[PDB]
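Chemist: Quick one: the structure is below, and I'll ask about it shortly.
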Number of protein chains: 2
Amino acid sequence: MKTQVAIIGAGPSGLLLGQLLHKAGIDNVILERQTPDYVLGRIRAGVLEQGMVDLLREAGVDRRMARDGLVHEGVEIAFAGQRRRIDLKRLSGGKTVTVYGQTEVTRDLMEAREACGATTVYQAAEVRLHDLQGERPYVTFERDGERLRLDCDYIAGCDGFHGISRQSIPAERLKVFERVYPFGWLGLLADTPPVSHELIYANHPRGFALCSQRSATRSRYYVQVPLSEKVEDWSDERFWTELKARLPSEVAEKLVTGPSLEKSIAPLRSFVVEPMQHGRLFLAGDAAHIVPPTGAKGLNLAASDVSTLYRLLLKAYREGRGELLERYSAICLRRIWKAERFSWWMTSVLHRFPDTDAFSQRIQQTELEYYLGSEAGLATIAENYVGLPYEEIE
Amino acid sequence: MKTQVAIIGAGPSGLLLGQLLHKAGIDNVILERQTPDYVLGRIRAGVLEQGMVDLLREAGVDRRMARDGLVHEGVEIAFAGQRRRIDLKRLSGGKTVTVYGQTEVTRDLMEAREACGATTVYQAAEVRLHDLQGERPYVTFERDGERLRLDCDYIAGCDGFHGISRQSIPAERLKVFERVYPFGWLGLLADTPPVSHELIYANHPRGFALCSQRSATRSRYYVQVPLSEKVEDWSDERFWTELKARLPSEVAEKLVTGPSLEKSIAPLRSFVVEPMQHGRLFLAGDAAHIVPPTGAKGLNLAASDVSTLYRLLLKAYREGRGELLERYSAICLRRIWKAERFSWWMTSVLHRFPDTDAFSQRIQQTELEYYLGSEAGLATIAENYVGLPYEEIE
Ligand SMILES: Cc1cc2nc3c(=O)[nH]c(=O)nc-3n(C[C@H](O)[C@H](O)[C@H](O)COP(=O)(O)OP(=O)(O)OC[C@H]3O[C@@H](n4cnc5c(N)ncnc54)[C@H](O)[C@@H]3O)c2cc1C
Ligand SMILES: Cc1cc2nc3c(=O)[nH]c(=O)nc-3n(C[C@H](O)[C@H](O)[C@H](O)COP(=O)(O)OP(=O)(O)OC[C@H]3O[C@@H](n4cnc5c(N)ncnc54)[C@H](O)[C@@H]3O)c2cc1C
């Protein structure tokens, strides 16, 4: 087989890139290790930045989102028995965020891809990348036992943190920056109405808690738990009891509980690689960087990498300006580092760290008191939360 | 002897409090361990907040300052070979800071006190505090061998970090928060013209550097040095060479060097005690808290403690409202913690820490890039730098 752009991975990144590309007349093939069902089983993200919402519209896949997505103009932060609302819309100069689950976005993209008839090979086993610096790179994979070869001009690694693409770049050409946090997030999805019309991030002495949502009748809650925890040790009831213990009394009082549709523990980590490309290979999304969940930046940074890669590829194909692709990493990294700083900051002010001295606890509290009580402080959170602007290019 | 308010310490705090008090008709006696000459030999502070400038005017000791003080509308931060100016005046809504040395302020207050004829006992040896919870506390000291007793209604501990007042409060009644930094500031005072009309804080790979001033012909420079350093190991020439290596080329190029008038190493530390009072004893200034030099908050927080203590004492004496004094600590601590957070933040983004991993260095750089490039970010620095408002009281 032959194509123009080979895409490794059919998660949000790969699908969004493939859709934008297909629409502009640039053929592309997506190779995915798993089955459609497996991919669709991942809950993950719930909050989308306006930039992501616009990219979905550009890809022509925004019908269901415009109908079912919930637009939020603010978020709350609870600490020391007090709730403080950050008016995102007012403080950011009018931007908002949209709550629409990653499962839904992924479903929307998959349906859109099927209808247009673009190529997607699921269960593509043992993908290998070859001749990354040649003028003609290629991908080999196994489909039901037979090893097939796919020739292409460029390869976009949209295979997530454990993908093959980042591993295919000579380790010496890469610089890695990583921080592992001593805790994880225990999440629970339930078919119960959310306790509030807006999200509530809570810093409590017992640990972090977050009240989120997926729709008017589906909620997503999270509690900070140490890394030693096994999800089998958390019955639905133990979780609700713990959640309630971490929320302000008036919030825990009106919480509608129910059986879990899904429960899982996500460990927190920060990770960035520089550069994000090697030869004809370009990394995007979780393949190039991981941000802790706090602040909802992961899927949102993937979207900007994608927006940037798509536009550079368009220039290369439509305008014969292939030299612009050398700028990919420089452009992406500027936004990646600022979002990493934001997620890192949010995580550090909202969670309870293990070996914390009295001075640090007081500074943590004061950070909250300052940023939440100052108009300039509220504005730094707000502009960061809605998402910093995308870089123009050229 | 008998007085109304006994003040331990004749540094800025004690003198300013005594002056405000004397002027309002509240007798007070100041006891100081050292000689006037010794106190006057301490260089220290150079930057004053507007609140401090106003307090000096209220105390009627602002003639020389209004004449010789330099008003600054901005400060610069240099990092990664780029200088960025923070327009304090524009970004804070019109406030500025005033550069007038602590030595001068102290000299102005001492002269003002002498002229009014208020009591000041220098070389008051081995001061001890007694009956702090009684209705009649007293202070004993030694003057040329004889142990004398001073009776008073209240005692204000303005004796700095190593003073006797904080040590006189039963250790169990106090909560201490402290952070010691793994570096100090090597400062050099010279009769040379400053390299710039505004201060320049510089983050450089070799360590922190700061270009300050005292007048049109007197400069004050600082460089970060490890705690193992002895000032005798730093010749004037070694210092200038090191300073120049840390500044942007265009700044080091026009630097006028010269012999040191004073050289010394100040170790960095954060320290706060809660509460700041015990019975008839009230702590103010360095006796109650220490902030690292970064941000110029030390002498400025002492001024607000003083402003607060003076006004509460006025209420107690003039209005017979002695119960209001129980609010001293609560009022002071609100401002102290926010200033501590600011000094801590400045210190952490401008200095080079010893065991720093790649992720942290990049976050440090990104913190600078974000706050210095965002209007909301610049505003958080600016409003903090000029000094947060004083709490009203009652
Ligand atoms: C608890 C949680 C909450 C989050 N909340 C938010 C939020 O609200 N907002 C937000 O912005 N972000 C959030 N994120 C982050 C977001 O979910 C991720 O950044 C997003 O999944 C990245 O998409 P991706 O396509 O880059 O990678 P992935 O979603 O991981 O998909 C990569 C795909 O590549 C496939 N693949 C892997 N290896 C191979 C291979 N060898 N060959 C072929 N295919 C392969 C995988 O099977 C997978 O389907 C959250 C994440 C978590 C865990
Ligand atoms: C390098 C440096 C730079 C700084 N830069 C700035 C700046 O630009 N702006 C700013 O806001 N702050 C700055 N500070 C902080 C500022 O100098 C201090 O906060 C200030 O000195 C506090 O004054 P004070 O009167 O509370 O205490 P001190 O100045 O320490 O005076 C306390 C007095 O009490 C006396 N005393 C001590 N023990 C006894 C006793 N047992 N009996 C009687 N008397 C006693 C002492 O001799 C001393 O005279 C800086 C400090 C340093 C070290």
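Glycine residues also receive a Cβ, built from the backbone N, Cα and C atoms like all the rest.
According to Swiss-Prot:
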BINDING   B:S13, B:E32, B:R42, B:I43, B:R44, B:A45, B:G46, B:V47, B:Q102, B:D286, B:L299, B:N300  FAD binding site
BINDING   B:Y201, B:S212, B:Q213, B:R214, B:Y222, B:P293  substrate binding site
MUTAGEN   B:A45 to G  The positions of the substrate and the flavin are not altered
MUTAGEN   B:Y201 to F  Reduction of hydroxylase activity
MUTAGEN   B:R220 to Q  Lower affinity for p-OHB than the wild-type
MUTAGEN   B:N300 to D  The side chain of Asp300 moves away from the flavin, disrupting the interactions of the carboxamide group with the flavin O(2) atom, and the alpha-helix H10 that begins at residue 297 is displaced, altering its dipole interactions with the flavin ring
MUTAGEN   B:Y385 to F  The positions of the substrate and the flavin are not altered
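For each feature listed, report its degree of burial, its nearest neighbours and the pertinent distances within the displayed model.
Modeler: In this structure, B:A45 (mutagenesis position) belongs to neither helix nor strand by DSSP; it is coil.
Just so you know, the Cβ of B:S212 (substrate binding site) picks up 22 other Cβ atoms within 10 Å once every protein chain is counted.
Secondary structure from DSSP puts B:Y201 (mutagenesis position) in a beta strand.
In the three-state DSSP classification, B:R220 (mutagenesis position) falls within a strand. Counting Cβ atoms from all protein chains shown, B:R220 (mutagenesis position) has 23 others lying within 10 Å of its own Cβ.
Around B:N300 (mutagenesis position), the same-chain residues at least 6 positions away in sequence with a Cβ under 8 Å from its Cβ are B:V47, B:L48, B:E49, B:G51, B:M52, B:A339, B:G387.
Take the CB of B:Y385 (mutagenesis position) and look out to 10 A: across all protein chains shown you find 23 other CB atoms.
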Chemist: For B:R214 (substrate binding site), which of the listed recorded positions (B:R42, B:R44, B:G46, B:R220, B:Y385) have their CA atom within 10 A of its CA?
Modeler: B:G46, B:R220
Chemist: Given the recorded positions B:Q102, B:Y222, B:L299, B:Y385, tell me which ones have a C-alpha lying within 10 Å of the C-alpha of B:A45 (mutagenesis position).
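Modeler: Correct set: B:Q102, B:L299.
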Chemist: Cβ under 6 Å from an atom of ligand 2: which of these recorded positions qualify? The list is B:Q102, B:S212, B:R214, B:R220, B:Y222.
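Modeler: The qualifying recorded positions are B:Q102.
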Chemist: So the record assigns B:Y201, B:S212, B:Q213, B:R214, B:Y222, B:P293 to substrate. If I measure every Cα pair among those residues, what is the longest distance in angstrom, as a whole number?
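Modeler: Maximum Cα-Cα distance: 16 Å.
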Chemist: State which of the following binding-site residues has the fewest other Cβ atoms within 10 Å around its Cβ: B:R42, B:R44, B:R214.
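Modeler: Selected from the binding-site residues B:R42, B:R44, B:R214 on minimum Cβ neighbours within 10 Å: B:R42.
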Chemist: Using Cα coordinates, what distance in whole Å links B:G46 (FAD binding site) and B:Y222 (substrate binding site)?
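Modeler: It is 12 Å, counting Cα to Cα.
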Chemist: Counting every protein chain present, what is the number of Cβ atoms, excluding its own, within 10 Å of the Cβ of B:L299 (FAD binding site)?
Modeler: 24
Chemist: Would you mind checking how many other C-beta atoms are within 10 angstroms of the C-beta on B:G46 (FAD binding site)?
Modeler: 24
